[PDB]
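Novice: The structure's right below; bear with me while I get my questions together.
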Amino acid sequence: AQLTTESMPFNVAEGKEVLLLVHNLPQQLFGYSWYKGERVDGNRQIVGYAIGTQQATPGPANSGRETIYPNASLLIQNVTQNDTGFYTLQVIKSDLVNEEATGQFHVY
Amino acid sequence: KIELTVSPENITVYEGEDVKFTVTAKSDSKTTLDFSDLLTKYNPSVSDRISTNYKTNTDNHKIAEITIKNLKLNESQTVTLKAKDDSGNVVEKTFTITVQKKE
């Protein structure tokens, strides 16, 4: 069940919200981090959430409209142009075998 | 039945400097590792810090080089690693990381 990332909508009006859904959260997962872009780059982390600690720590890419949910779903509010593009999600697991899985959305 | 070992037993490192170590856990029946403790201690916010090269992964002979990026000054702990197999055997083997300044 390979971790997938439908965005709702795909094509988002400026000022409207978009919600990145996640469909196959594994078991024995320690947490999720969202990144802006295609690769999992530290400099470009949106936010992480450890489920045990149940604590989400904004990364350097956070704009304070994201509200990450415990089901790994994101939700970016009041979107504008620079949001457009890809968003890798990584899920790190107890045994340190991780799962990248990227989604998209385009703003008009 | 289960072996579990951690390369440099009691590690020490200067702040800013990184930490290498290699976890090695082998046994009859599929062995998997548990870094629950290593993660909560050194990756409390989820982040790309900690690389984990599984040099010869295998079903039964799991070896992994972990690399904890850019230790901060207040990150000294003893950390308990774990290995579990199919029959239902667990193994806790602990190890220490300790960090300091240079000037």
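Residue numbering for chain A follows Swiss-Prot, covering 34-141 in order.
Looks like X-ray crystallography, 3.2 Å, at least that's what the header says.
Here the Cβ of each residue, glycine as well, is placed from N, Cα and C on the backbone.
Okay, these came from Swiss-Prot:
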MUTAGEN   A:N76 to A  Impairs interaction with HAVCR2
MUTAGEN   A:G81 to A  Impairs interaction with HAVCR2
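For each listed feature, how buried is it and what is near it?
Specialist: Annotation for A:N76 (mutagenesis position): same-chain Cβ neighbours under 8 Å, separated by at least 6 residues, are A:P93.
Cβ neighbour count for A:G81 (mutagenesis position): 25 (other Cβ atoms within 10 Å of its Cβ, all protein chains included).
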